[PDB]
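Comments concern the structure below.
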Amino acid sequence: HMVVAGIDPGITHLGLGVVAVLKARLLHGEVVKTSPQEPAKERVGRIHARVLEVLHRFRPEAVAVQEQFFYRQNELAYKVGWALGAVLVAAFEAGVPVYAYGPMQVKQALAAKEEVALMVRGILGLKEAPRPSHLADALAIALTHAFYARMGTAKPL
Amino acid sequence: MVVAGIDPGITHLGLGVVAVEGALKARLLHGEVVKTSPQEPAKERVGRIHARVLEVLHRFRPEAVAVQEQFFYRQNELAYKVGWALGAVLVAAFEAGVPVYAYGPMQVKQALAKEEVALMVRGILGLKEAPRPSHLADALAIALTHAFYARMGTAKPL
DNA sequence: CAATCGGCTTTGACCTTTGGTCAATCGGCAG
DNA sequence: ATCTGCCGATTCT
DNA sequence: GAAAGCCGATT
């Protein structure tokens, strides 16, 4: 009945998952891998294109992204900001509202990192925990949103 | 030689374009500042940013885009939202097939010389007065800094 | 080529027989 | 409507 | 008083 996209942002790996809804089915999962040897604009451009393509194909009602709290080197925050920007243009273009959730919100909603993954595997009925780590986390975010959405406490912006 | 300069921000984004003759001298082709607000949905702020930039790139067809680098960021969250802004730009820069270059403040100040730098920008472009507001002025300086490095063959991509 | 891995987490100016302090940075809300 | 100006600066263990 | 991640190196 309900379709939710989850995202774990980063410039090198970006986790991208989609679920249909507490029990849900895995509709899609991928990780976008871009290189430092790649021109900045090519890196982010590919990101935007893949996300846009995905949003178009599956038409989710919501996108959920991982919030983050500390950032040892300000520069790192910036490049992650770049990644969320591509997403946002994509989210904007698709007319899909965007929501963001912190790690404790995820952990509490669903559960240790190893402990959370076990619950994601279970809700989606998979033989094994999803890989790699960035995809798994993206899916957790999607599922966290669904949970809050189910109780009417969405968290936009 | 056509060069775009950009001063990134989520609230105010400076956007300027110059055409270089060196004997370094250039003409102002375009200048604007994109204003968005926190009362606006995140996706609408950034989306408008991407659209304006993409429209501008399309109209003026520059050979390069230059953006301001930054060094400190007291609150990591600030860096993030600026990251958002650069992302919209990059999609735009990607879509237009325009290479992107980034420069730090000292590179700008040395190449051209805050009040002292502005005076030099005013001069090179032959304007009656220094450009306003501050975010547009800065964007233009970045464009002009790139041209300078480009002229000596020391481009600085992203 | 996948995946895995371990390190590094801001900076420069000018000053202070020496490594010190120092400021820089921008977004939300108020006139 | 527009510039102009100030203040904060990472949680949860 | 720690939380993540990206890079550039491996294998």
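Numbering starts at 1 and runs along the chain as it is shown here.
Structure determined by X-ray crystallography, 3.8 Å.
Placed from the backbone N, Cα and C atoms, the Cβ positions cover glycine too.
In three-state terms derived from DSSP, A:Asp8 (active site) belongs to an extended strand segment. Here Swiss-Prot flags A:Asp8 (among others) as active site, drawing on sequence analysis.
Within 10 Å of the C-beta of A:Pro36 (DNA binding site) we count 8 further C-beta atoms, all protein chains included. Taken from Swiss-Prot, the feature DNA binding site applies to A:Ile11, A:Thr12, A:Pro36, A:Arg43, A:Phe69, A:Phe70, A:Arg72, A:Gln73, A:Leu76, A:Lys79, A:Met104, A:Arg131.
Its Cβ placed at the centre, A:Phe69 (mutagenesis position) has 9 other Cβ atoms within 10 Å. Record note (Swiss-Prot), mutagenesis A:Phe69 to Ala (Swiss-Prot position 73): About 50% HJ resolution activity. The unchanged residue is displayed.
All chains included, 8 other C-beta atoms sit within 10 angstroms of the C-beta of A:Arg72 (mutagenesis position). According to Swiss-Prot, the mutagenesis experiment A:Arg72 to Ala (Swiss-Prot position 76) carries the following note: Reduced HJ resolution.
For the recorded site, A:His134 (mutagenesis position), the DSSP three-state label reads helix. In Swiss-Prot, the entry for mutagenesis A:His134 to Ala (Swiss-Prot position 143) states: About wild-type HJ resolution. The structure shown retains the original residue.
While the structure shown retains the original residue, Swiss-Prot records the mutagenesis experiment A:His134 to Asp (Swiss-Prot position 143) with this note: Improved HJ resolution.
Swiss-Prot lists A:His134 (among others) with the feature active site, giving sequence analysis as the kind of evidence. Taking all protein chains in view, 22 other C-beta atoms sit within 10 angstroms of the C-beta of A:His134 (mutagenesis position).
A:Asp137 to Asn (Swiss-Prot position 146) appears in Swiss-Prot as a published mutagenesis result, with the remark: Loss of HJ resolution. Non-local neighbourhood of A:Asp137 (mutagenesis position): A:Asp8, A:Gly15, A:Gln66, each in the same chain, at least six residues away, with C-beta under 8 Å from its C-beta.
Residues annotated as active site in Swiss-Prot, with a curator's inference given as evidence: A:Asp137 (among others).
One residue stands out among the binding-site residues A:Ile11, A:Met104 for having the most other Cβ atoms within 10 Å of its Cβ: A:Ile11. Gap check: 5 residues are unmodelled from A:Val21 to A:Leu22, and the C-alpha separation across it is 7 Å. Annotation note: A:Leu76 (DNA binding site) sits in a helical segment as assigned by DSSP. Between the candidate recorded positions, A:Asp8, A:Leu76, the densest Cβ environment within 10 Å is the one around A:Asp8. With 5 residues unmodelled in between, A:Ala111 and A:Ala112 have Cα atoms 8 angstrom apart. Separation of the C-alpha atoms of A:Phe69 (mutagenesis position) and A:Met104 (DNA binding site): 11 Å, rounded to the nearest whole number.
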